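Visitor: There's a structure below that I have some questions on.
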Number of protein chains: 2
Amino acid sequence: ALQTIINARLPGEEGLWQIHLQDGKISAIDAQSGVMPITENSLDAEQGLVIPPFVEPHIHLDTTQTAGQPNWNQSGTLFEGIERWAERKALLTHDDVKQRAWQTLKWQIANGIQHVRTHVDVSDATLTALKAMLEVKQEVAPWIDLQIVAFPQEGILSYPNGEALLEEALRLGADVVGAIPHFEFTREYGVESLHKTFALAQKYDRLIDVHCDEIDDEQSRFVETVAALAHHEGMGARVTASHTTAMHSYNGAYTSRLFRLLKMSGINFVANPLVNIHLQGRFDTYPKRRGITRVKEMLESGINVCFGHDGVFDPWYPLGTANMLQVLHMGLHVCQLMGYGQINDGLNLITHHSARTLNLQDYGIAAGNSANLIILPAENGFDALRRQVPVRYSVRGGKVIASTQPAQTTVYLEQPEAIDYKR
Amino acid sequence: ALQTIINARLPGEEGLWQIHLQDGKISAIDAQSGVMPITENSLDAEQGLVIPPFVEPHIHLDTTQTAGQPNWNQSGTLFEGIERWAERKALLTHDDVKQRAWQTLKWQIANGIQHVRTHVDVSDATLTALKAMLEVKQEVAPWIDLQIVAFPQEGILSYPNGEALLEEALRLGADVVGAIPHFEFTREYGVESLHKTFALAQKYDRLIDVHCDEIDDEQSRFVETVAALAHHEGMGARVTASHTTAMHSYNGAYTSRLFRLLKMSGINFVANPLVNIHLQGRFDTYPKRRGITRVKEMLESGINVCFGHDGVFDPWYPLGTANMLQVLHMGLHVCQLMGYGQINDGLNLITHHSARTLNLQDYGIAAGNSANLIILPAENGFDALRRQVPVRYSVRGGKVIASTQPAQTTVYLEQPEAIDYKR
Ligand SMILES: [Fe+3]
Ligand SMILES: [Fe+3]
Ligand SMILES: [Mg+2]
Ligand SMILES: [Mg+2]
């Protein structure tokens, strides 16, 4: 079994490092003064970057892989997506959900993602997708720690037996309580739904992840209730507000007042760049707003924010290969986090910040932690992002669970020349 | 030498096709009723997509590869970019320009780009970068047909001897006359600069490519003069308006009136998604506009529009690997061209539409044309875009000038499994 990871670069650290492994855990981390020779039981990072696993804090594995079945969304609109999904009703079965979820999960494993939080629609009396996902969670456990959010897609108070179904999902094992206040019939139902969500989270000792203010409505401010209730219960770490795209449209004065509460509350924020740029701003003509939450300001204020892919190859987001560096690339551009350091530190948005969002207790390259880490064939975060590098090796429990042999490009000039896109 | 390309898929066509080659040209194109066997002198597209070469209609090879030299742009702003570039003055020499231009050109060759239009700053009495680029043009000719735009970066009327230098650049061989009306001191200088630009283009029989209205100013309407002068001279095909980001902020009534002229004029438009999303909207707080020109509406109106990378690894755009599918990916998202067909037809924005913009006379998979084509290991444009596939083979004059052996990804579950990110 692997005993050491050598010649590793670490974000924010100078030089090369050696990571000693023992019994599936990291036993020690020592600096090197030069390049170490490879040997049996040693995985050579070859001066590449070693980081804890990529994390997917927000994805919908119950709808993934269905784009084009039976028809494609030609307009690319949310409205048509709903219609196209409805046309696939007959195919939505236990086995179908498991098959599609597993397909995307395999892409995630290949992409060095070892932690995934999937929302699952529980506005379904049969709870078909949930029962399927609970089995998938057990099956994929050796490679990915999957969290399931009981997501009341049609509302808690605005859907028949919505609250009862949400609680049933928790009784069946869902890890996180979801909500969607801006989709409830009224602002009052929205606020009330959050009180019910928090009550359930405290009753069952579960995390919370709200689809919060995902709308270009400057009056959608459910985020303040999410943060206030978290602060009141002293449970910020266990709470997440997903999307908050409405924040992109708030006036600056309210946002400034709100930020004090956001920081004090300690709650987490998830932005989903690929989907947000696609679905937001659809009611604008020109100019058209970007519609992503205030990521840059959150980072400047020390508020934990991270990036999710949200949808993969489905009616609402037709693209994706479940690649976090791709999600990061889009987020850095749309959020204008384009300074060298901002780009280089970008990896935090798809690693450490996301681990905090999932309230992970065993994450990071540190002595005592499980030997879960990935190797990127790049010098630093900037380089990894610029070249959209694959994951050379993914290690879990001290064992390699995925590897990618990089593409080899050659140009035939007066003589053949290898091209690696580095200067 | 290669005599045939077999098992090729073609955009907009059903089935597989065989492309016969002779004397460096395409002699015939025949449909296949099934898969053909490989053989000596046959390049197997393996049911991948075959298209004419990718095109880079707008890049600055004189500034490429300088990011971080001597210091990095930490804010990521245009302002700091100017300062960082100024700090590298001592390194700007003939050989330096040639070295950096060639580095990016090699990345472009590796990425199946056989046609490139580079702007070169001619607001320099020594015309250092231009003299260097003219040599590069000759040197890279076997692999890339390079067009040079004499770009008066500091203005024609607003810079000492600006007009004389612009004309000198044409007398030295620049292929295209550039301008930048919104950067001139006054609106009047802006309009006058365009009359001078058109007069020079007609005097020397050159193309025109104006950095046009690249500013979030709803009053920057130099595009109407570019189109009107083109229509008056009956030279629309030879004219291009780059950027036109101001159009993102125009009221709809003026835009509707303007579009009639744009269509009648026949001029070309270049949008630069990666840079536009980064540099535009910088004076907005929240909400923040996207700042890309009206690509979707242009396509719906039959106005030729295409995508350029603009900057690669420089003070103003720190990222990039000169990859057109990456540029396309950003453009489809920001312009909300996310319907299945819109994404699939996206390849036109980086192939045929760009060829028209460069006024290319030998481009396309058609009998009689030079055997210049590339092979993508994908089923169609949608698939190529979604998976960000590399160029498997680039063929020029019937000879392979670049090839990429795809990355190989494996996940180790109960058994090893190859992952290709296809469902
Ligand atoms: Fe979601
Ligand atoms: Fe430019
Ligand atoms: Mg959603
Ligand atoms: Mg520019």
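Numbers in chain A come straight from Swiss-Prot, and the residues shown are 5-427, in order.
Header entry for method reads X-ray crystallography, 1.6 Å.
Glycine residues also receive a Cβ, built from the backbone N, Cα and C atoms like all the rest.
Below, the features straight out of Swiss-Prot:
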ACT_SITE  A:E218  active site, proton donor
BINDING   A:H62, A:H64, A:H215, A:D314  Zn(2+) binding site
BINDING   A:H62, A:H64, A:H215, A:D314  Fe(2+) binding site
BINDING   A:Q157, A:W320  substrate binding site
MUTAGEN   A:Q157 to A or N  Less than 0.01% of wild-type enzymatic activity
MUTAGEN   A:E218 to A or Q  Less than 0.01% of wild-type enzymatic activity
MUTAGEN   A:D314 to N  35000-fold decrease in catalytic efficiency
MUTAGEN   A:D314 to K, R or H  Loss of enzymatic activity
MUTAGEN   A:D314 to A  17-fold decrease in catalytic efficiency with cytosine as substrate and 2-fold increase in that with 5FC as substrate. Shows increased sensitivity to 5FC
VARIANT   A:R13 to W  In strain: SO5076
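Relative to the rest of the structure, where do these features sit?
Guide: Cβ neighbour count for A:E218 (mutagenesis position): 25 (other Cβ atoms within 10 Å of its Cβ, all protein chains included).
DSSP assigns A:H62 (Zn(2+) binding site) to a strand in the three-state reduction.
Of all the Cβ atoms in the protein chains shown, 23 others lie within 10 Å of the Cβ of A:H215 (Zn(2+) binding site).
Counted within 10 Å of its Cβ, the other Cβ atoms near A:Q157 (mutagenesis position) come to 19, all protein chains included.
Following the DSSP three-state reduction, the secondary structure of A:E218 (mutagenesis position) is coil.
In the three-state DSSP assignment, the secondary structure recorded for A:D314 (mutagenesis position) is strand. Cβ contacts within 10 Å of A:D314 (mutagenesis position), excluding its own Cβ and spanning all protein chains shown: 28.
Other Cβ atoms within 10 Å of the Cβ of A:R13 (variant position), summed over all protein chains shown, number 22. Under DSSP, A:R13 (variant position) is assigned to a strand (E or B) in the three-state scheme.
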Visitor: Using all protein chains in view, find how many other C-beta atoms are within 10 Å of the C-beta of A:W320 (substrate binding site).
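Guide: A count of 23.
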Visitor: Taking only the Cα atoms, work out how far A:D314 (mutagenesis position) lies from A:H215 (Zn(2+) binding site), in Å, as a whole number.
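Guide: Just about 11 Å between their Cα atoms.
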Visitor: Could you tell me which of these binding-site residues, A:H62, A:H64, has the greatest number of Cβ atoms within 10 Å of its own Cβ?
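Guide: Output for this query is A:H62.
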Visitor: With a radius of 8 angstroms around the mean position of the C-beta atoms of A:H62, A:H64, A:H215, A:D314, what other residues of the same chain does the Zn(2+) site pick up?
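Guide: Going along the sequence, the neighbours appear as A:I63, A:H123, A:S246, A:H247, A:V274, A:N276, A:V279, A:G312, A:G315.
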Visitor: Rounded to a whole angstrom, what is the C-alpha distance between A:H64 (Zn(2+) binding site) and A:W320 (substrate binding site)?
Guide: 11
Visitor: For the recorded positions A:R13, A:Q157, A:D314, A:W320, which residues place their CB under 6 A from an atom of ligand 1?
Guide: A:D314
Visitor: Can you tell me how far the Cα of A:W320 (substrate binding site) sits from the Cα of A:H215 (Zn(2+) binding site), in Å?
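Guide: For A:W320 (substrate binding site) versus A:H215 (Zn(2+) binding site), the Cα atoms are 15 Å apart.
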Visitor: Nearest by CA distance to A:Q157 (mutagenesis position): which of the recorded positions is it, out of A:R13, A:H62, A:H215, A:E218?
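Guide: With Cα distances computed to A:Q157 (mutagenesis position), the winner among A:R13, A:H62, A:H215, A:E218 is A:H215.
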Visitor: Where does A:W320 (substrate binding site) sit in the DSSP three-state scheme?
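Guide: Looking at the DSSP assignment, A:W320 (substrate binding site) belongs to neither helix nor strand, so coil.
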